[PDB]
Amino acid sequence: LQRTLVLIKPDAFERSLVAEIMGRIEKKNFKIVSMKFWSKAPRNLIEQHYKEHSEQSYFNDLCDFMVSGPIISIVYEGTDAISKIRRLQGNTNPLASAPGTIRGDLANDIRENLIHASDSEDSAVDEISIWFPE
Amino acid sequence: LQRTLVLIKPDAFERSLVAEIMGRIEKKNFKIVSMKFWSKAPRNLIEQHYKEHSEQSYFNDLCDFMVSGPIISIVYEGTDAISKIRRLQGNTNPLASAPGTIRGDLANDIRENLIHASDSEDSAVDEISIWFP
Amino acid sequence: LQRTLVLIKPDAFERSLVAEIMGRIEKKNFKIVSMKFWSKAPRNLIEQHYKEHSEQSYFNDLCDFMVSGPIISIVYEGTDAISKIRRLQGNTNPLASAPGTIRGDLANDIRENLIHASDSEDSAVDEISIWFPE
Amino acid sequence: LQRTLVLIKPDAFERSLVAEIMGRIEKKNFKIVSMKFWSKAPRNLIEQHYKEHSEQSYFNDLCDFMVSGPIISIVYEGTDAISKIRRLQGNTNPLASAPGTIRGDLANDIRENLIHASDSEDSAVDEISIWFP
Amino acid sequence: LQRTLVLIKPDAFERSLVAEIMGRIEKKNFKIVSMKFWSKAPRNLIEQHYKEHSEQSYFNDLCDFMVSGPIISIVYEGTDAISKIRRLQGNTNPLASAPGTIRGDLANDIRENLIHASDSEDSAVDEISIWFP
Amino acid sequence: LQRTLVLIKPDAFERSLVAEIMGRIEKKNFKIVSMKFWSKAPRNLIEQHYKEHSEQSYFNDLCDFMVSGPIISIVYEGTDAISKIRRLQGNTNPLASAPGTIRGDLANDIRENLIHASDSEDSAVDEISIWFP
Ligand SMILES: Nc1ccn([C@@H]2O[C@H](COP(=O)(O)OP(=O)(O)OP(=O)(O)O)[C@@H](O)[C@H]2O)c(=O)n1
Ligand SMILES: Nc1ccn([C@@H]2O[C@H](COP(=O)(O)OP(=O)(O)OP(=O)(O)O)[C@@H](O)[C@H]2O)c(=O)n1
Ligand SMILES: Nc1ccn([C@@H]2O[C@H](COP(=O)(O)OP(=O)(O)O)[C@@H](O)[C@H]2O)c(=O)n1
Ligand SMILES: Nc1ccn([C@@H]2O[C@H](COP(=O)(O)OP(=O)(O)O)[C@@H](O)[C@H]2O)c(=O)n1
Ligand SMILES: Nc1ccn([C@@H]2O[C@H](COP(=O)(O)OP(=O)(O)O)[C@@H](O)[C@H]2O)c(=O)n1
Ligand SMILES: Nc1ccn([C@@H]2O[C@H](COP(=O)(O)OP(=O)(O)O)[C@@H](O)[C@H]2O)c(=O)n1
Ligand SMILES: [Mg+2]
Ligand SMILES: [Mg+2]
Ligand SMILES: [Mg+2]
Ligand SMILES: [Mg+2]
């Protein structure tokens, strides 16, 4: 019975898929524990959230993107919520994300892929603290 | 061009209809300006919010219900947002709410009716400042 | 807190709208109290069910139709279930049934209109007894 | 058993609502008789199509809009299609179009309203001639 | 061309997912041959149905749950109905069930997983004769 | 950034699944480059289109099918469209096509499977030439 950190990304807002995305998690019975809306995320939280990636080439365009529009940060709660919401998520790569998954059905880009989801018990605690210090 | 305040009531959470409702508003092309998730709204906001209903016979049951579960406060923005989002909502009486409207399709009870939405300009400014001070 | 009698009509089965129809009643929170599936309704129950119409011109083609395919007979239960399920139903006439309603969204014919719904407290008791003698 | 002409406006394409719109009409049992897709329509057909509004203040802006993106021209067939696809359509004015209708659900602007539908019999032949000569 | 037996479990009724499930099967083009609504399935059918599970540590909780609410028994018919409807269903382990499948999209629990479906020819003939003698 | 050719087979029209199919592709962000609707396709284009199967036992029945009702020819554009719309498609064989895919969800037959999609780059130009010369 864990908690994971989801991010709804600015492309979700541009393409009006915010409810479609949250709806897939909702219909699988995961409950919202906490949720915050950001018209524009502070770049600092974004740099924090993606620190493991700071060395990568895409890290800068990634950060630009994440602040280019609103985002919603949600904490969901369920049994094995971390691994299950990741399988809903789908693969980052638009050439490997299966139909049925969020990214497989809706996304078509390596960078603008609608959603972020914690991928581990440690990833979650840390990301959740970043977005929900309280 | 206006802003209106929307409440997603506890029954929406119980029935897993949060996305369904927010999606109906999203497709009509309204923008989220602000949004806050309340695992349990403090009672004194609920009585503030419904302060014009305090002399009514249902008031106390309404407050009890508005704290029985989570709620989401949202400020929406758009052309004639106030009155357009009211029509989407549908009348309060389940015997009146039109099919096609959120309450018309989804609600079956005079109290537990999923959604709130400001009815006027002064009402919205008032309610927005309650949930978003 | 009443009970009403719904019929899902053979055209619903032909056009695969059975789940779509039952889904609209389900999403409005009315509960299934009883339900029976008929691969072909006995013409007698059909003649009974529509007795008030026995004098009409359409009564014969109506009966043919109702037995031309399967039908499901359901009893739903809710507050004011009778009047509410009728407003979901929509108007018999394809020139007056509003969008949003079952018939307004899905039906296009005076005869083959997908669904039947009791229209009164007396209509219901009687129809329910016809389809559910027990 | 009529026929009618239906346009899917550039805002549908912009908003990914093409199937959403066509699906509502398909769902009602109306059938595609013919259908062309235009990446960008000759402005002549547009001024032709909307010739009856040529005097209106909005005529020039409306046409600029109609050539701002792709459009799809469809002929639909079925009993009473013209008047029936017209109630599916809903009111031009976003203050009167009902929930349940394409515009009531999906449109929120006086000009950008996703769909056009023949309003009468002669309107229907008139416009079908324009798009499918 | 086969027949397979499907159970809509009590949790489907609790969550208002009956139509959602039946619709997923309906769209894959399978036909209802028989169907019965059980406001409360008699326990001895449930133990019959799950008779190969009687030595398992979950058996008693499974029976308790299979009578906690209504269920619908359905015989479906179609080409390779048995194995096609099994894939639609998805694995039992929520950690295994694929997105796109009924359990993959909708279920979150090893027990309360919405749906049953015969796994083989002998299994279906057996289960069909239980619910439809 | 590829292009690909997609056909909506007569069974889609028969089953009212045209928007359902096109919607899934639109939803994935692929764009219509051009699109013709055929009430009934010249059998020549069909034998052309399926020229590679001309020897197969099924070739004759498959073509009879492809002219049994209307079809819609679409060119789609987007990054990696060919291979991407191919996984949306799913397996020809109703015993291997996964839930989540058009065929896995909607098709239940080896011949009548709703949609065709170019399988390679040259296949794509090849077929686009046929339908849009
Ligand atoms: N060339 C790339 C690769 C990836 N990304 C972004 O970097 C994010 C995180 O990287 P990655 O780990 O590869 O994707 P995730 O699926 O989110 O996996 P995780 O965060 O758990 O590592 C992706 O969501 C994507 O938006 C990017 O902008 N450009
Ligand atoms: N010319 C007609 C008129 C109606 N009917 C059928 O008769 C049924 C019942 O008649 P009507 O009462 O007009 O329609 P309902 O909307 O079902 O209203 P109710 O049964 O409550 O009277 C309709 O559902 C329709 O299928 C028909 O076959 N041919
Ligand atoms: N008899 C009533 C009437 C209203 N109510 C609740 O009180 C709220 C305010 O009522 P209202 O008449 O202003 O209805 P709306 O403004 O929400 O349409 C409604 O949304 C209902 O949820 C109730 O519990 N019992
Ligand atoms: N004030 C207006 C009114 C309409 N229009 C556009 O012009 C079209 C013709 O208006 P109309 O009154 O015939 O509306 P419909 O026929 O589309 O219902 C509308 O569909 C709008 O797209 C506009 O640009 N500005
Ligand atoms: N550990 C378990 C395993 C199964 N079950 C239930 O027992 C049923 C039979 O289990 P199964 O392994 O045959 O799963 P399916 O055949 O339903 O895929 C499952 O559908 C579950 O609902 C349970 O309650 N606890
Ligand atoms: N045994 C078969 C196999 C395929 N077909 C049809 O012929 C088409 C070509 O088969 P294919 O193996 O290239 O399948 P896809 O390319 O469509 O995935 C299929 O889409 C079927 O419609 C058939 O009629 N009989
Ligand atoms: Mg009020
Ligand atoms: Mg007009
Ligand atoms: Mg088993
Ligand atoms: Mg091939």
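Numbering starts at 1 and runs along the chain as it is shown here.
If you're wondering, the header gives X-ray crystallography, 2.8 Å.
Cβ atoms are placed via backbone N, Cα and C, with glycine included.
The active site, pros-phosphohistidine intermediate annotation in Swiss-Prot covers C:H116. Sequence-distant neighbours of C:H116 (active site, pros-phosphohistidine intermediate) (same chain, 6+ apart, CB under 8 A from its CB) are C:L5, C:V6, C:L7, C:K9, C:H49.
Under the heading ATP binding site, Swiss-Prot lists C:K9, C:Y58, C:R86, C:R103, C:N113. Sequence-distant contacts (6 or more apart, same chain, Cβ under 8 Å) of C:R86 (ATP binding site) comprise C:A117, C:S118, C:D119.
Record note (Swiss-Prot) on the mutagenesis of C:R111 to G (Swiss-Prot position 107): Complete loss of affinity for pyrimidine bases. A simple way to gauge crowding: the CB of C:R111 (mutagenesis position) has 14 other CB atoms within 10 angstroms, across all the protein chains here.
Following the DSSP three-state reduction, the secondary structure of C:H116 (active site, pros-phosphohistidine intermediate) is strand.
Cα separation, C:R103 (ATP binding site) to C:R111 (mutagenesis position), rounded: 11 Å. Those recorded positions from the list C:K9, C:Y58, C:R86, C:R103, C:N113, C:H116 that have a Cβ under 8 Å from chain D Cβ atoms: none.
The local packing around C:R103 (ATP binding site), expressed as other Cβ atoms within 10 Å of its Cβ over all shown chains, amounts to 22. In the three-state DSSP assignment, the secondary structure recorded for C:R103 (ATP binding site) is helix. Under the DSSP three-state reduction, C:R86 (ATP binding site) is assigned to helix. DSSP classifies C:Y58 (ATP binding site) as coil under the three-state reduction. Contacts of C:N113 (ATP binding site) defined by a Cβ separation under 8 A and a same-chain sequence distance of 6+ are given as C:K9, C:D11, C:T92, C:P94, C:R103, C:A107, in order along the sequence. When the record's ATP-binding residues C:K9, C:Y58, C:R86, C:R103, C:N113 are compared pairwise by CA position, the greatest distance found is 21 Å. Highest local Cβ density among the binding-site residues C:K9, C:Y58 belongs to C:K9, counted as other Cβ atoms within 10 Å over all protein chains shown.
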